[PDB]
Every structure is written in structure tokens, then in C-alpha cells.
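These notes are about the structure you will find just below.
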Amino acid sequence: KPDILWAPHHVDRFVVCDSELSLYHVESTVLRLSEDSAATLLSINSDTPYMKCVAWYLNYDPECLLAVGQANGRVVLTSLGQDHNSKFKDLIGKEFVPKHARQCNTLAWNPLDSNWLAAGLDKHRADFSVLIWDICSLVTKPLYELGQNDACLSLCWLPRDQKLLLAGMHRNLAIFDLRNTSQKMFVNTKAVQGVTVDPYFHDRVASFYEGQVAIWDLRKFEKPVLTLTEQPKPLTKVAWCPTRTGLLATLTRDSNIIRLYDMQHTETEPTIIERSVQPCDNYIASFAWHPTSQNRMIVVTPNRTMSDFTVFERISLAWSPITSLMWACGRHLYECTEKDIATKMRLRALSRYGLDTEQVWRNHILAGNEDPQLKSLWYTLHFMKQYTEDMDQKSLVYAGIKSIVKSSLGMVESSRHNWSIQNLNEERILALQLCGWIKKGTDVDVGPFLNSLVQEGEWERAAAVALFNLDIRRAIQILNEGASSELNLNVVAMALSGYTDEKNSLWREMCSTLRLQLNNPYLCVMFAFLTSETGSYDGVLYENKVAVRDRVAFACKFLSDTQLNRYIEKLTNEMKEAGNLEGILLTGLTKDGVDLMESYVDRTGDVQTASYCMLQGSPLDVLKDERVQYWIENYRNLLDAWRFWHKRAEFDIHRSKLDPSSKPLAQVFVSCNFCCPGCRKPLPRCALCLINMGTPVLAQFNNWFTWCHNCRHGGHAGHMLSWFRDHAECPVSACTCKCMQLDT
Amino acid sequence: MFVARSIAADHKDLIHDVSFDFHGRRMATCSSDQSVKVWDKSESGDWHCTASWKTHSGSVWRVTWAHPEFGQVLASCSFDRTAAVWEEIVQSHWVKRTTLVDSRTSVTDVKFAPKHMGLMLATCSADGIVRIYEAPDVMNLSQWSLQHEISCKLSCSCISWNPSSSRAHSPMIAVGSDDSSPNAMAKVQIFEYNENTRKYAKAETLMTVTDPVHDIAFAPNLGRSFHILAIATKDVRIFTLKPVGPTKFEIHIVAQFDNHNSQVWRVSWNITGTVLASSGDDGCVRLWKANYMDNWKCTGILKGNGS
Ligand SMILES: [Zn+2]
Ligand SMILES: [Zn+2]
Ligand SMILES: [Zn+2]
Ligand SMILES: [Zn+2]
């Protein structure tokens with residue numbers, strides 16, 4: 001079968017032994033040898049038919065001297081080489097002759113002597129079997145000749161000994177010494193069809209038979225120490241790894257899977273690990289390790305198709321608190337750095353997020369990114385605070401609107417509108433103040449909202465709200481005033497002006513269809529409001545492309561009591577289950593509010609805002625719950641991991657000033673050893689200026705009078721900091737404790 | 001979603017694994033040459049080794065780290081069927097505390113326990129029993145009481161448990177398998193320690209996994225309402241349990257990724273349990289981040305060398 005060889009002294013040349021001998025050359029990229037490399041064939045030879053073995057003359061120059069054995073027993077020295085600069089030109093063409101004619105099986109040059117070639121020939125009645133030639137001066141004069149009436153099948157020079165040859169005969173497995181040929185060491189085994197000596201250990205030899213592989217050593221040489229599994233198909237090639245220690249490459253006939261075996265623990269058990277790799281999806285003829293490159297392979301199919309691979313695995317991962325994982329691959333480790341939620345909380349913490357004692361809404365801007373959930377919660381929390389201060393100036397707001405509007409009395413349904421708040425009962429103004437329609441105060445006009453919106457640049461939100469207060473000459477005015485900037489709204493101003501309220505007026509039929517072709521969804525609720533057939537409030541209230549705050553107000557002003565409770569209750573259940581931060585406007589900071597924030601944590605793992613929000617003036621009925629106290633602990637433990645210790649302290653200052661029920665305790669105590677109120681004894685003095693404990697006399701840390709918890713030897717806080725800068729021993733003589741360096 | 005840079009480290013033989021410290025400073029490596037190392041990063045960002053020695057007459061492949069609330073501790077699994085529990089003494093002398101040679105067959109895994117039950121080692125050994133070691137009196141580290149074992153009746157491959165320190169969660173153990181005989185059954189079974197019975201009884205069984213699992217890694221709780229598993233049998237099968245005497249947990253497989261098509265090496269969750277830094281046999285090891293629709297889709301790839 002065809003075989004593939006490399007160039008011993010070249011990193012970019014390999015030859016394929018086949019029906020003809022072909023030399024290739026590896027070229028770069030950017031015959032497809034690899035997905036990132038390809039072949040560049042240079043030379044062809046076909047002079048010798050019926051080739052039975054190929055071997056390479058491992059010297060620094062000639063570059064491609066190849067030794068080829070034939071079926072007649074004659075080894076022929078042939079070269080492919082390069083532009084000849086002949087240094088030993090006589091050698092090429094020097095075919096050898098055995099004195100009979102048989103098959104030639106194995107060939108091997110001498111790694112150290114570099115000039116002795118060994119040939120193995122099949123059996124003959126009365127002639128030598130193994131012949132040791134000497135290609136130095138058609139020379140049929142063997143320098144040695146061994147094995148009368150026998151047939152060799154494998155050959156390999158031992159690495160350590162300068163002149164020793166290991167050979168595999170038919171049933172003899174002999175190691176021959178080439179100083180006296182009368183003697184030899186031998187065993188009688190069946191694994192003789194191939195002999196290898198591993199490079200590093202150079203004392204363990206591997207040999208194979210049929211489908212079983214045997215392992216020997218040269219120090220015991222009695223019985224096979226290790227064996228392998230009876231694979232149900234014959235083997236074809238076995239070769240150790242010449243760069244990675246421990247790998248028995250293996251091949252079987254008519255297959256495509258190579259098996260690589262791991263042997264680290266070279267009497268108990270054998271350490272055997274096997275992993276199989278398929279370089280390609282076609283059948284495999286033979287392979288070839290690499291002498292220089294890191295753990296390499298090339299394979300050739302029975303067709304001309306070449307290929308390549310590599311040999312390494314079993315990587316391991318280690319993570320880090322700053323979210324940057326570690327590689328591990330043999331002699332190489334790599335680290336990768338940088339939206340992830342963990343990464344965000346780092347910048348939020350470094351920006352003092354959620355720590356304002358001022359305009360509270362300044363937290364959504366402090367968060368950096370723009371998100372509707374956050375840019376609404378802090379608006380919701382700010383409004384509840386301004387009411388609590390205003391009411392205090394003259395707490396149930398924290399319940400949420402669902403509990404506020406349970407007792408909503410009155411609820412007289414309005415008749416047909418009269419286009420042109422204080423008549424609502426106080427429970428409804430409670431919902432209006434939180435939403436932001438009006439300000440803290442009995443101002444019935446929604447002007448403050450209207451005039452703050454125009455200067456904010458939002459024009460539609462100044463129209464939807466305005467005519468929701470029944471102002472259709474201010475309706476055009478909002479669109480007229482904005483129309484000078486930016487521009488279709490002027491035409492909409494005409495359309496949004498007239499409406500007939502008839503039963504089959506042309507405006508109603510046209511508008512219901514002309515709504516859905518527009519983009520901004522406020523204009524949808526615009527047309528869907530005018531055409532609402534006297535109570536069909538099913539389009540405006542459910543277009544969830546609009547902010548919930550408006551929908552809370554608009555449903556409150558119009559819908560009656562029997563209609564309001566069903567709507568508000570059904571919205572929270574969707575709000576809670578889907579985990580929406582906007583539900584705090586409805587649910588509040590009650591037991592339900594804790595339930596909703598479970599879903600928000602469940603889907604995004606945000607413990608920073610879930611911690612700060614529940615701390616906001618909640619009572620001693622949901623702040624003592626197990627769930628909320630778990631989030632607090634995890635955030636504190638997370639901060640300690642990032643080594644942001646001073647930031648954790650500032651958070652506990654805030655927690656201390658808001659929840660006294662989680663106060664810390666004392667850890668220091670004075671326990672006099674004598675009884676000192678009883679023994680009338682003073683505490684010890686410092687070891688440098690010797691003044692006693694307590695006597696008087698920014699830089700006020702200096703006289704802090706620190707201590708040591710192992711050696712029971714203290715002193716003045718600053719005196720030893722000056723002393724410890726040049727030494728590493730306790731000031732007190734007859735004590736061998738290094739106080740500061742013991743911590744590290 | 002990363003830039004890959006190779007660290008400047010040199011280990012003699014082929015590396016086995018890297019553990020990591022708590023604050024994110026010091027790792028621990030291995031080799032098939034019986035060697036360990038700890039590299040403390042300098043304030044400038046450079047890495048320098050500080051200790052090394054010989055471990056055992058075999059290979060050590062599962063070195064691990066401990067928590068600073070107990071000082072400094074390490075452990076490892078090797079051929080000697082023992083755990084090398086070596087502490088630091090301060091140039092530092094890294095020798096203290098005895099071995100834990102109590103396993104007749106080879107040890108498979110070695111890991112520590114969450115920091116809310118004190119020190120509790122655990123080791124599962126090859127052909128059978130899993131084993132937990134505890135020591136109350138942490139003033140000298142040479143005492144170690146077993147007091148608890150199990151019988152998995154299979155070749156254990158990997159161990160894990162959830163750092164969930166909630167007062168409402170019973171501690172649980174997840175075990176891997178390695179049997180690949182021409183039959184199918186179970187490869188990952190979940191345990192749960194009791195209080196009155198004081199026994200780790202068997203509760204669940206993932207009856208959809210049959211391939212030779214290689215690693216198991218819980219996701220840190222951080223405050224979720226349910227746990228998360230992670231297997232590497234054939235495809236990064238991220239499971240999800242939810243409690244509803246055993247705790248009957250409804251299973252919901254939310255992950256099946258063919259990308260490796262391999263004998264995937266290892267799986268390791270992050271600090272906050274969102275990104276699944278997975279690995280495999282063939283090549284580059286990817287990530288599996290999260291999406292707005294709770295969708296697990298690969299969001300990064302980095303190759304074993306200079307990529
Ligand atoms: Zn006293
Ligand atoms: Zn002292
Ligand atoms: Zn002093
Ligand atoms: Zn001291």
C-alpha cells in the first residue's frame with residue numbers, strides 16, 4: 001500500500017510513495033492540502049516499477065536521496081533532489097545485488113553512523129536473510145550478513161547503542177549485536193509484523209500482529225508487559241509520536257478512524273486513555289507523524305487526495321469575577337476580555353447608581369443607558385416621595401393604585417361630550433397625581449404637563465393628552481405650534497379638526513381605515529377614540545405600544561366603577577406574570593410587589609435595582625420577608641468579590657440610616673486579666689515611646705493605639721508604622737512574630 | 001464577543017486544568033509530570049509563579065481552590081487514591097495537614113462545598129461510592145471525619161453542587177457517569193441531603209441522557225426561583241429544575257446544541273450564571289449567552305491558539 005514520508009531536514013517538503021514516486025512542497029495560503037494550505041508538487045520519478053519499500057537517507061546534503069527496494073531483492077538508490085550541485089554523484093544509480101533473488105521488505109538507515117543500510121529479504125534454503133550493506137565505495141559486498149534460512153519482517157536501530165539492530169524474524173524475535181554474531185537475545189512471540197522504539201523512553205518497544213498490539217521493554221525482555229484490545233479488524237500501521245510523549249497512532253484496513261492512545265503512567269493498573277479522531281470522511285491508506293512541527297499529521301486516501309491535521313485536546317476553563325475566562329492548552333494559556341448583566345453592574349456601581357438624596361428621577365440618567373423600565377420606575381418612586389413630603393408638610397400611596405381605587409365611589413357615567421377634574425372624588429386624583437397628568441396641588445388644569453411637554457420636543461404627547469381633556473381648538477394648536485419646525489401634521493390638523501358624529505358620515509368610514517397606515521401609535525388611539533361607538537373602549541385601552549401611565553389616567557377619567565375594577569385587576573395579572581417593572585405603579589411595595597419583582601429577577605438577574613427599590617420606605621411587613629433579604633445578601637457578597645470594599649461600606653451606611661433593625665454589634669471588649677475597676681491596673685504601654693495607654697498626645701489616626709491578635713504586643717498606631725518600614729520583627733525582644741507581614 | 005490574548009505562562013508538561021481564586025488573583029495548574037503551580041498576578045498585570053512541588057507517583061488532574069474565610073487551602077486528585085490538602089505557611093512553605101487515603105479504587109473528582117456549612121470536602125471514586133469529608137475544628141487542618149457516603153453503582157465521572165445559600169433550599173449533589181456499554185439508562189442522578197434522616201436520598205433521574213457525560217456544573221443561584229444544570233453528554237444540554245421525602249421537580253430541557261459534535265471536554269458557568277463558557281473535543285470553545293426571549297444562542301468563538 002502507498003506510504004507517505006517527510007523530509008528530515010526540511011519543514012516544508014514531503015513525498016508520497018505510490019505507483020510513482022512524487023515529491024511535493026507545502027505552500028502558504030491567502031491540490032487543497034488543507035483548509036488553509038495547499039500543495040505545490042515539484043518532481044516526478046517513475047524509473048523503478050514494483051516498489052516494495054521506501055526509506056530516506058537522513059543527511060544534511062543531497063536533499064532527496066531515497067532508497068527503494070524492489071521485488072527482485074535489489075535496493076536501488078534514486079534521487080529527486082534539486083538543481084544538482086553533485087557532492088557525492090557516484091552514489092546515485094548504485095543499485096545493489098543480493099546473490100539470489102527474493103522479496104525485499106524492510107529498510108532503515110543508521111541514525112548515528114549515517115552510512116550503514118540494512119535490508120531484509122524473504123526466506124531461502126541456503127543463503128543469508130538480513131544483509132547489512134555499506135554504501136561508501138553495483139557493490140555486492142555486504143559488510144555483515146546474518147540469518148541463515150530465515151525471513152525478516154521488521155527492522156529498527158536501537159537509539160542508545162551505536163551498533164545494535166533489532167529484527168523480527170518469522171517466529172524468532174531477536175536483537176542482534178554487530179560486534180560478535182555468534183550470540184543474540186531473543187523471544188518467541190507473534191507480534192512481529194512491525195517494530196518501533198519510542199524516542200524519549202528509548203527502552204520501551206512496541207510491536208504488533210494482526211489486530212493486536214504488544215508492548216515490551218529492553219530491561220526485562222521476557223513477556224509483554226502491556227497489551228491492548230482485540231480490535232476485530234487487522235492493523236496496518238503503528239507509530240509513536242516524535243514530539244508528544246505517549247501516543248500510539250493506529251490504523252485498520254478499509255476504515256477512516258484513527259485511534260490515538262494516551263500513556264502517562266509508564267503493580268496495579270495501566271493508565272490507558274483512548275480518543276479517536278477522523279481527519280477526513282474518506283478511507284485512509286497510511287499516515288505520517290511530523291519530526292519538527294507541533295503534533296502534526298498528514299493522511300492520504302487510496303485515491304490521490306491528500307490532507308492534514310493536528311493533535312491536542314482536553315482544554316479546561318476557569319472563570320473570573322471580572323467576567324474574563326482563562327484558556328488552557330498544553331504549553332499555552334490565553335485570556336479573553338470584553339451587554340452582560342454582570343458587566344453592567346460594575347459601571348453602575350462605579351457611577352454611584354441608586355444613591356441620590358435629591359431629585360430622585362436623576363437615577364435613570366445616572367444609569368447611562370436608556371431603558372423604559374428604569375426610566376419609569378424612578379419617575380414612579382419620585383412621585384410617591386413628593387406626595388409623602390407634601391402630606392407630611394400639612395404613606396398609603398405606597399400601596400399602589402389597585403388598593404386606592406378599590407373603594408372608588410361616585411362613578412357617574414358621562415354623557416355625550418361638550419368639547420371646549422375637580423368634580424372627581426379624591427381617590428381618582430390620587431391616581432392622576434402619580435401618573436403625572438397634574439402636579440401636587442388642586443390645579444385642575446393639565447397645563448403644567450402640556451407646557452412641559454412642548455419644551456421637551458414631544459409634539460404628539462402634547463396632542464393626545466390635550467384633547468383627552470376635551471380641547472379641540474387646542475388640539476390643532478398643539479399640532480399648529482409644532483408644525484413650524486421639522487411635516488405632515490399640518491394636513492392631519494385638517495383631518496383631526498372635523499368629525500360629524502353621524503351614523504354613516506363619510507368621515508367615520510374613511511377614518512377607521514385611514515388610521516392603520518400610520519406609524520406612531522398615538523395617532524392610532526387618536527382615530528380609534530373619535531370613532532369609539534359610545535363605549536367601545538377596546539382599542540385605546542389595549543394598544544400596549546403606549547405608556548402604561550397614560551392608560552391608567554385615561555381609563556380612570558372615563559370608565560365607570562364596574563368597568564374600572566375589571567380592567568385594572570386584569571392588567572396587573574398580566575403585568576405580574578410577564579414580569580414588568582411598570583407594574584410598581586399599580587402593585588406598589590406590598591406583598592404582591594415582591595411577587596412581581598421575583599419574575600424580573602428570574603429573567604434578567606438584576607439584583608442591584610431589586611435591592612434598592614424594596615428599601616424605599618417599605619414597611620416592616622415585606623422588608624422582613626425571606627425573599628428580599630436574600631437579594632440583599634447576594635449583592636453584598638457580589639460587591640466583596642469585585643474588591644469594591646469602600647462601595648459596600650457606603651451601601652451599609654445607607655442601609656443603616658433606613659433600616660435600624662439590621663444594625664451591627666460590638667466586636668471589641670476589655671477583659672482585665674487580674675479581676676481595671678477591680679484590680680486598679682492600667683493597660684500596657686507602647687514599645688517605642690513607652691507612654692501608657694490613654695495619656696493624651698487629619699493626622700489623628702497616629703495616636704490610635706493599635707494591637708496585635710497573636711503576640712499580645714501592641715503600641716501606638718503610628719510609632720510602629722514608622723518602625724515596620726525597615727524591619728520585620730516584633731519590637732519586643734524575645735518575640736519572633738512578624739506582625740504586619742503575617743496578614744499579606 | 002471578545003479579544004483573545006495568550007498569557008505568558010510556561011508549564012513543563014501538558015497542562016490538565018486551571019482553578020481560580022475567589023477575588024480573582026491566583027490559579028492552580030497541573031501536568032502529567034506530577035507538578036502544581038500557583039501564579040499571583042502582579043499589580044502591573046504580569047504573572048509570576050510562587051510555588052511548585054511533586055504531587056504523586058501518578059498524574060494529578062483535578063486541583064482545586066478554597067475560600068479565604070478558612071485561610072488558604074488546596075486539594076487535588078491523583079493516582080495515589082488520596083486528596084492532597086496542602087496549606088500555605090509564611091518564601092512560603094506549602095506543607096500541612098494529612099492525606100485522605102480512604103478509596104480502594106481510583107478517585108474521580110474532588111471539590112469543596114459552599115461557604116455556609118464550613119469545610120466539607122467530597123470525593124466520588126470510580127466503580128462506586130461517593131464520599132464526603134468534614135472537619136469542625138478548623139484550628140489544625142489534619143483532622144477529617146467522613147461520616148457520610150453513598151453507592152451510585154456506576155463509574156462516577158463528575159460531581160457538582162449549587163452554591164445556593166438560601167435557608168429554603170436543601171443541599172443537593174449532582175453526579176456524572178461514564179459507562180458506554182451497548183445499552184442506555186441513566187448518566188446523571190440528583191441527590192438531596194436530609195436533616196432528620198441525615199441521608200443523601202435519591203430524588204430525580206434525567207432519563208434523556210445516555211452519552212458519556214464529561215462534566216456537570218450548576219449555575220450560581222444569585223436569587224432566581226429555580227436551579228440550572230449543565231451536561232456535556234452529546235449536546236450542551238442545559239436543564240432546569242423547579243420544586244413543586246423527595247422534592248418532585250419538573251424538568252424542562254431548554255438546550256440542544258450540535259456545534260461540538262464531539263466528546264465535549266468541560267462546561268463552566270460564570271459568576272452570575274448567565275454566560276455558559278462551554279468547551280469540546282475538536283477545536284475552538286464557544287460561549288452561550290442569553291437573549292431577550294430567554295434564548296440560548298452561541299455568542300462568541302475563540303480558538304485554542306492565537307485566535
Ligand atoms: Zn481588673
Ligand atoms: Zn511580639
Ligand atoms: Zn507610643
Ligand atoms: Zn504579632
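Sequential numbering from 1, following the chain as shown.
Header lists the method as electron microscopy, 3.6 Å.
Cβ atoms are placed via backbone N, Cα and C, with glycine included.
Record features (Swiss-Prot):
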{"type": "MUTAGEN", "residues": "A:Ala495 to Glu (Swiss-Prot position 560)", "note": "Impaired assembly of the GATOR2 complex"}
{"type": "BINDING", "residues": "A:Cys672, A:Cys675, A:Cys676, A:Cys679", "note": "Zn(2+) 1 binding site"}
{"type": "BINDING", "residues": "A:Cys689, A:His716, A:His719", "note": "Zn(2+) 2 binding site"}
{"type": "BINDING", "residues": "A:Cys708, A:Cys711, A:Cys739", "note": "Zn(2+) 3 binding site"}
{"type": "BINDING", "residues": "A:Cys711, A:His713, A:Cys730, A:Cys735", "note": "Zn(2+) 4 binding site"}
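Overlay of Swiss-Prot feature records on the structure.
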residue	record	Cβ neighbours (10 Å)
A:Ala495	mutagenesis position	16
A:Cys675	Zn(2+) 1 binding site	10
A:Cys676	Zn(2+) 1 binding site	13
A:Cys689	Zn(2+) 2 binding site	9
A:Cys708	Zn(2+) 3 binding site	17
A:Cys711	Zn(2+) 3 binding site	15
A:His719	Zn(2+) 2 binding site	20
A:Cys730	Zn(2+) 4 binding site	21
A:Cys735	Zn(2+) 4 binding site	14
A:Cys739	Zn(2+) 3 binding site	22
Around the Cβ of A:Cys679 (Zn(2+) 1 binding site), how many other Cβ atoms lie within 10 Å? Please give the count over every shown protein chain.
10
Contacting binding-site residues for ligand 2, chosen from A:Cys679, A:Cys711, A:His713, A:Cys730, A:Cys735 when the Cβ sits under 6 angstroms of any of its atoms:
A:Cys711, A:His713, A:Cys730, A:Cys735
State the Cα to Cα distance, in Å, between A:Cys730 (Zn(2+) 4 binding site) and A:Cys676 (Zn(2+) 1 binding site), rounded to an integer.
26
Taking the binding-site residues A:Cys676, A:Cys708, A:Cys711, A:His716, A:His719, which residues show a Cβ-atom distance to ligand 4 below 6 Å?
A:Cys708, A:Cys711
Which of the recorded positions A:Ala495, A:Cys672, A:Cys679, A:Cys689 has its Cα nearest to the Cα of A:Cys711 (Zn(2+) 3 binding site)?
A:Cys672
Compute the centroid of the Cβ atoms of A:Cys689, A:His716, A:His719, then list the same-chain residues not in that set whose Cβ lies within 8 Å of it, in sequence order, for the Zn(2+) 2 site.
A:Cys686, A:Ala687, A:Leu688, A:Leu690, A:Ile691, A:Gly715, A:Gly718, A:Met720
Close to A:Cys739 (Zn(2+) 3 binding site), taking Cα pairs within 10 Å and only the binding-site residues A:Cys672, A:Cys675, A:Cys689, A:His713, are A:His713
Counting other CB atoms within 10 A of each CB, which of the binding-site residues A:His713, A:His716 comes out lowest?
A:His713
By Cα-Cα distance, the member of recorded positions A:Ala495, A:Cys689, A:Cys708, A:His713, A:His716 nearest A:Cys679 (Zn(2+) 1 binding site)
A:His713
Any idea what the Cα distance is from A:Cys708 (Zn(2+) 3 binding site) over to A:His719 (Zn(2+) 2 binding site), rounded to a whole Å?
14
So if I take the binding-site residues (A:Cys672, A:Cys676, A:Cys711, A:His719) and measure from each Cβ to the nearest atom of ligand 1, which come out below 6 Å?
A:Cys672, A:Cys676
Entries of A:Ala495, A:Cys689, A:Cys711, A:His716, A:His719 (recorded positions) sitting next to ligand 3, with Cβ under 6 Å as the cut-off:
A:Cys689, A:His716, A:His719
Across every protein chain in view, the count of C-beta atoms other than its own within 10 A of the C-beta of A:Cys672 (Zn(2+) 1 binding site) is 13
Shell list (Zn(2+) 1; ref centroid = CB of A:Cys672, A:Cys675, A:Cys676, A:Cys679; cutoff 8 A):
A:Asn673, A:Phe674, A:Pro677, A:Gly678, A:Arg680, A:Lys681
Alpha-carbon spacing, A:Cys672 (Zn(2+) 1 binding site) to A:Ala495 (mutagenesis position), which is rounded to whole Å:
91
